[PDB]
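The block underneath contains the structure these notes are about, expressed in structure tokens.
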2 protein chains.
Amino acid sequence: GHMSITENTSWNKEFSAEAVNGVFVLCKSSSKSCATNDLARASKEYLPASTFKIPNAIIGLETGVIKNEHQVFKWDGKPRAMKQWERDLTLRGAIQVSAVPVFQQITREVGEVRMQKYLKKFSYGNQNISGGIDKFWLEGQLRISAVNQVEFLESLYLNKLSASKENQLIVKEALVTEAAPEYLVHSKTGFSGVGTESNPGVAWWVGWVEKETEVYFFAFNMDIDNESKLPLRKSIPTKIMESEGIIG
Amino acid sequence: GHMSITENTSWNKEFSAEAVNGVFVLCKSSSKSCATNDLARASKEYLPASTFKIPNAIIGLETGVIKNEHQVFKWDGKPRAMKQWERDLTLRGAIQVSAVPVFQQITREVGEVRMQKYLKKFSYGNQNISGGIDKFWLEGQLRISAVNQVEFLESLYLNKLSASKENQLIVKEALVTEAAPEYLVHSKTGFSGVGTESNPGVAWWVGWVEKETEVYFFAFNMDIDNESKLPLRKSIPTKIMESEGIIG
């Protein structure tokens, strides 16, 4: 739509420090004032992984599959991929711990007719849901770029998605990850897998930061072949945001 | 009310440690299950002070005086009574630093007729707004009890006040003071002043805690004639909530 972005290569110097391939997109106030380290990668589409439980939650609510924000998602006892999902969760709880099975059931209930329509309204990436409605965002064909992520989060922050203001606000509170007087972060992690070295997977961090009267939108992704490199999905963008005076 | 409250004197330990006359009220799930150290003080009514910014913020949005959650309250450069207020503030910022002059301007614009009406719909204390539109909650006749605070915070959590749900949600985001994966706190302080020693002022801490799938509502007040006592408005309820295994 609109989107003014400048490449800045001095930023590449924290990716090189740790020998990483990835992209950071940072916007001040609006998508009218963005910067990135790599313009080509910024616009390249990757697997969303867990960053998809932002759009997925909104759709849940729009459709009524999620009753409201107080709904509790009961564990059934049948074990799960990780212990920290073995328990009941609130909507917020499940997003924050990235509880795949809750969202799998959301998606089945929602149904591809609906999922397709909403991803159309949201301009979410390539809008390709195909390859099983259970996992298209984990190992299927849906792809989204960092630029597209920033535009989507800006829409959400402003309540301009095609959804009730109500549902947008619910999902926004579920995303808060840091709360201080005059410093608020909304955030979502993602990690597809170590894939292989032929085809490495992707790690994400997306969100936005309110500081005093300013807002910064951001999106970060990096090639990942080694699960121990995963902390970098935070520390690189953190150091970049620090150098700009932001974090602090 | 369906308010069911049990006095429990064991809690008096954390008060007499510090020679504090005060009251803590704690409810699990709903007002159907509340505990207090002092049943009489629980129902006694005090100046709300800055805890009043919660209803005030909601009424500001409901009346249109506050435009939406992104409104910026501009400092005019003129001296203000605390230095943390001499800056432009968002709605959350104003609330989180208790920026009194921001809310005074809001209130003058809401006017007496609309304020009266909303305090009636919310059942906010004795609903008495006389003796100056821009200071009734600071030094005027308005009074509310801890019990009433808990019943008010509860309706806000459930989105059952006579206000749009979206306005309730906006105000709830502004009150977040602590954010972890499965542990969310919403809270607000207040302090009327040191009063006299004949007739003490009051300090407050009120809010709720979402832990896992449980919610706890709380309200604390104490007599205060000395500013150095002020940290106890947090440290006492904190210790009680830890002994019940809520926080920690």
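Heads up, residue numbers simply count up from 1 along the chain you see.
Quick check of the header: X-ray crystallography, 2.2 Å.
The backbone N, Cα and C atoms fix where each Cβ goes, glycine too.
With a 10 A radius on its CB, B:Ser50 (active site, acyl-ester intermediate) counts 21 other CB atoms from all the protein chains. Swiss-Prot lists B:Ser50 with the feature active site, acyl-ester intermediate.
The Cβ neighbour count for B:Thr189 (beta-lactam binding site), using a 10 Å radius and every protein chain shown, is 20. Under the heading beta-lactam binding site, Swiss-Prot lists B:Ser98, B:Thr189, B:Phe191, B:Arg233.
There are 28 other CB atoms within 10 A of the CB of B:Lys53 (mutagenesis position), with all protein chains counted. For the mutagenesis result B:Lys53 to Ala (Swiss-Prot position 70), the note given in Swiss-Prot is Abolishes catalytic activity.
For the beta-lactam site, the Cβ centre of B:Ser98, B:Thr189, B:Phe191, B:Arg233 serves as reference, and the other residues of the chain with Cβ at most 8 Å from it are B:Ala49, B:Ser50, B:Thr51, B:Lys188, B:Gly190, B:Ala203, B:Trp204, B:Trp205, B:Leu230. On the backbone, the CA of B:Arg233 (beta-lactam binding site) and the CA of B:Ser50 (active site, acyl-ester intermediate) stand 13 Å apart. B:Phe191 (beta-lactam binding site) sits 12 Å from B:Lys53 (mutagenesis position), taking the Cα positions as reference. Among B:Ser98, B:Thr189, B:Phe191, B:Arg233, the residues given in the record as binding beta-lactam, the maximal Cα to Cα distance rounds to 15 Å.
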